[PDB]
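Inspection log for the structure reproduced underneath, given as structure tokens.
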Amino acid sequence: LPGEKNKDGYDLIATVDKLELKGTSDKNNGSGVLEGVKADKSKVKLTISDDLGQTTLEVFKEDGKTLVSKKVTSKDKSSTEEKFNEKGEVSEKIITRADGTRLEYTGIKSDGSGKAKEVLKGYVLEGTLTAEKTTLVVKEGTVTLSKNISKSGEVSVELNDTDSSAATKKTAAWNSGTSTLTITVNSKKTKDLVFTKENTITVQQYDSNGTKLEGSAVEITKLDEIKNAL
Amino acid sequence: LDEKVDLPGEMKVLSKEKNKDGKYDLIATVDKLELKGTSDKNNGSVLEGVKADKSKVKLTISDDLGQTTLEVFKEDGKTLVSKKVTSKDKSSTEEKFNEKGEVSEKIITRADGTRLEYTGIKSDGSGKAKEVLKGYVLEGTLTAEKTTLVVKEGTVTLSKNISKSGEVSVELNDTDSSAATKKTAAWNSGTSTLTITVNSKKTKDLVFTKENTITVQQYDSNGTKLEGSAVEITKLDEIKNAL
Amino acid sequence: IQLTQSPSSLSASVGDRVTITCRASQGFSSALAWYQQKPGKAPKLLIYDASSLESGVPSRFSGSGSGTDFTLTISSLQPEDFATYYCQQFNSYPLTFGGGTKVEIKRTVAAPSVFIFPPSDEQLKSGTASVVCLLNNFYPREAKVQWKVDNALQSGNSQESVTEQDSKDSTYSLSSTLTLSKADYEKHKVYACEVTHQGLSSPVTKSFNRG
Amino acid sequence: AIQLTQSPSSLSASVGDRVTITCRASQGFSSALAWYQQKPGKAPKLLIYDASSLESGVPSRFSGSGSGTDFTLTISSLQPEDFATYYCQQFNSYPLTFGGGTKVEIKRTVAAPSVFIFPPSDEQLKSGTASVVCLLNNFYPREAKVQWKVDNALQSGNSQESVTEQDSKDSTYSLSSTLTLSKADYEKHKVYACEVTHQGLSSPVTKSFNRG
Amino acid sequence: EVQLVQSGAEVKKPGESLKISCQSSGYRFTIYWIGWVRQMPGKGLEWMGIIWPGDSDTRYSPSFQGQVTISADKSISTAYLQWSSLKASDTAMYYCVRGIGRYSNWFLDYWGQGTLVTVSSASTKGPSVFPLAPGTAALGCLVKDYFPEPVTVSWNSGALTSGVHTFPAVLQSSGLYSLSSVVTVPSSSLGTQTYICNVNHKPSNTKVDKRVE
Amino acid sequence: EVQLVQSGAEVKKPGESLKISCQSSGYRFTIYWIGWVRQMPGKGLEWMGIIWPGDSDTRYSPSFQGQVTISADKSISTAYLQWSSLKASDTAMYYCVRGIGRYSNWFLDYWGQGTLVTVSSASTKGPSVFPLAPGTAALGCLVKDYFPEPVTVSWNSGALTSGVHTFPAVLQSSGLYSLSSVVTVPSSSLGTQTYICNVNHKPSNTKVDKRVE
Ligand SMILES: [Cl-]
């Protein structure tokens, strides 16, 4: 199961975190709730879905109405753990995807603002979160790369350079279809920065005259490779 | 031009042979100001015209000769001063407008003469409303929701609520304490009569007629049945005497 | 989010298994609650998160649903479960409630007890009379009451009020108040109350005499 | 609130015609409507107020009428200057609401375009880039083909086009095609040509010049 | 042991401000949301707003923003529902509710007993209690000619529970409410047991106690 | 006579405040209404609010209430539209308008030339102007590599009117807008008349002037 008849009928029991949790179900596959009391007097409730593809572990506040930490794990290793404040709103939200790329939200304020970060393979980005979208900012000097992730899932990337020399000032355009960020300097294309669907970024340079590309795509591994491109 | 039909608002309009290059022409005198215009049909249906004070006058006559719309403008042709909308049943409705475009006065003259005078309308919709009946004048205030007319007699305060939909609702409130001398009242929308009850006994019926009058009718000494006839009230001190 | 709650009226016998439906204008998962407003009292929370029973309510209450349709269920209906049941959404700001669902308890036919009360002498010192006829603990709600004063029928001068279902025996009770002035009371002698109901083989009459 | 639906959306007519735009209202009122005109590039101008009253400063060939649910703006003798988008607006129930618009188009006779070509400026050459611009001037109708032959070799994609709206006087269109390639690719080649095809052309004419 | 005690019923007139309170107890007052829920007569349950004591985090519903004011004094464990210039359209029942927090929203696990706010420009009349005087027997109290709602009738100061039936009040032609409370007791007691009915018309500040035969 | 001059176009970023003004001349400023009308690109006209100096009776649209502030400073005949924090959704055109009031409402008789607010976190770059050198001849000015819109173009300080064609800006592949302005003049003037194009990119406050062959 994901996330590592009788008597009056089925009966099922689960031991999690060195604390035995037992419940009763109807079907003969394992779909049912698992109530369980803690030693610290908290309440732990574990749920197994009908198609056995999504667990829902929740922690409750002794009276079992207020929450502590709901962790919703799925069949493709995708876990979405959340922690809750003293008044019911989400304090932290960690979205571990299928590939292991976590997406951390920390210290969320009451107006929908927090300290976000996307954890990729090899590097750890940073940013913030407003109600509209998540914004991931990678700066180097005067160029500030901005990765806008909406709350609906759309990925858009804007670039801003505060340069003044039109020979060295750097612009960038976006094609949501190609998912490529085309950078331009002095009316001459310099490189592409593709954000692959599998939570990775690829750099590929154009030739010195901006006609077509050169070499192959480079899977970024360190954070300084992004800044190197800026 | 122009000499070789009656109109509402005690106004008169006049050309049989079609004007050149267009549609019927007509002239009308209003308040010693000659207004001329051109319409399409030959019935007498707009009349523009300038004022000596450089204001602009526009008279709009309906297509079935049953309603006029006299408007007055602030010399730009677009800012309102006074719009009087008279009808065929003497049912005129004059309005005056403040310097910002809202309505300051609204005198609703009915077909029977009973006016409804609104004065000093503030921006939020509050005003000093009063109803001029046949012989007496009620007063009150105006809210955005409805027009409320009040008649007080000591502790008893009689409220006449005129909903903006036009419905007339009537309520009585008494600040008296002793149930022997305390006056409660009920209201029937159907009969349009207000039945007053004192000491668990009906005292009189107050009919708010459809032709804008108020007729009182007294109950017997046992509150069982109505007595006499309905006496139409003609002075304000007669409504108070009932309360 | 509009919340259509159906059915509106509902009758069932003790031991049955009834199911209320709450249909939301938008879809979500496990963000609805159920309440039980018994007559005269305030709403009581039954189900939270659409599947979690709150400790303090009996085990027979259950609820489930996902997407756009939700369901509350009672495993064995009891006469105390007579109430109105609401569904509330806490998915999108602001909170909303369903139109409500009355739940009626079907019962065997109960014959009413008919009591007649003469007007008090203290009220006669106020110049009016009030005669009350009491129908107590019957089923179903339908019942006819006729007011005969000195064998003379009366219409228009009466008012009837009935209770809700009793939380124990699921019966109703009715009060037909006859209001007439003191003058007409002092004249006639006999005041009667004729009662017709399903549980009566023949109309049961109850009377008294002026004085 | 009160929705306001205009109809038609687009509209063609010739000079001297008589066009009518309608404003269909979600609710019913009388004489509480306005009519605006937004010519391309400019702001809306007040045409008619109170659904029938023309404002001085606009020609007498504009008129408006209607009551209840359907109102109508009417032009007496259409002129090319009247090319614009027309909106209606109610002021009975607040908030105010406008219509989605109604574009008005002038049908002209067919006109073949005058074609020009331009070399990149020498000041642009000090920037490592060169722009070749082809011009189609005062033509009708709008459909036209522009092909870039660079030293007799075709080129795809590396050009951008922009068409004007109808000129307020003669109701023609104009188009511009801009050939953008770096200075390296520009110094290599000799000739730059622009091939044009239009309904007013008996045969495609070509304009060219030579490097230097 | 979680209780919510609300203010008594209120009569007002269009134009008056009004404050109603609710006194929480049994739990830590400064950790759970408290809000107000409206129930228009005939209509369903409408939500007004909510507040979190104590930092006075107040959140309102768009259908009520700017029309009402919700506060809470954590020093006395008391929330307030506050108006100004009441309308007759505000006549409903108001429940103080304890809220449990979900994602930016709540469900309501505890409810107050309700506060009925009647707003009319009508005379406030006090009831008139007359007795209904008589192997079982029935007796009761006729509560006549009062306004407005509500009214409470108990029997022998809340000692008589079984067999008590208080009918819903019916509005007469005079514009005043009237109801009847009725108890059924054995006839072997009538001569050896007195029955007192207790009427509380908090709107008109009327308290009466009657007897029977 | 009656004129309504607006603030120049602007560039902001999501989260920045913004205050744009409209300066009134030609009428008695304090006896006519003044408001703000939005026009989303692609979409049509949306009303925001209106104010009457010097009562300062500000009246908004429900779709904009609390999201915007409208003010007037009657000592300078100037009205203002003001945000607290801008979202990218507010990228539109904004007209200040004078309005004649009908019963509780208005129709707008005069319109300002509009203020193009552009809210994006992108690079703000001024234009680069290059000539387009030639019985009739055509010439122009290429306005390349600028952001954001709009750019005004005129010819010979505004003395050259007939034959002018300014094309709608086509956005390039480098994210910077580019357009061309073209004028038609006779050939016998080419060697006997200079032609100047005047470029005003107000967002970056850039002013260029070019020449011909
Ligand atoms: Cl001036």
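Heads up, chain A uses Swiss-Prot numbers, so what you see runs 34-37, 46-50, 52-272.
Determination method: X-ray crystallography, 3.1 Å.
Cβ coordinates come from backbone N, Cα and C, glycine included.
Annotated features in Swiss-Prot:
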VARIANT   A:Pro35 to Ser  In strain: CA7
VARIANT   A:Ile90 to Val  In strain: CA8
VARIANT   A:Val114 to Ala  In strain: PBre
VARIANT   A:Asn127 to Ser  In strain: CA8
VARIANT   A:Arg144 to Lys  In strain: 21343WI
VARIANT   A:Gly149 to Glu  In strain: PBre and 42373NY3
Let me know the most crowded of the variant positions, choosing from A:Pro35, A:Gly149 and counting other Cβ atoms within 10 Å. A:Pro35
Quick one, of the variant positions A:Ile90, A:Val114, which Cβ has the fewest other Cβ within 10 Å? A:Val114
Can you count the other CB atoms that lie within 10 A of the CB of A:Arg144 (variant position)? 17
Cα distance (Å, whole number) from A:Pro35 (variant position) to A:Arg144 (variant position): 18
In DSSP terms, helix, strand or coil for A:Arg144 (variant position)? coil
One of the variant positions A:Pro35, A:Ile90, A:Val114, A:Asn127 has its Cα closest to the Cα of A:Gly149 (variant position), namely A:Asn127
Here the variant positions are A:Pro35, A:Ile90, A:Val114, and the Cα closest to that of A:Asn127 (variant position) is found at A:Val114
Length in angstrom of the chain break flanked by A:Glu37 and A:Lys46 (8 residues not modelled, CA to CA): 26
For A:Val114 (variant position), name the DSSP secondary structure in the helix/strand/coil scheme. strand
Between A:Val114 (variant position) and A:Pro35 (variant position), how far is it from one CA atom to the other, in Å? 10
How many Å separate the Cα atoms of A:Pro35 (variant position) and A:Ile90 (variant position)? 9
One finds that other Cβ atoms within 10 Å of the Cβ of A:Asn127 (variant position) number exactly 14
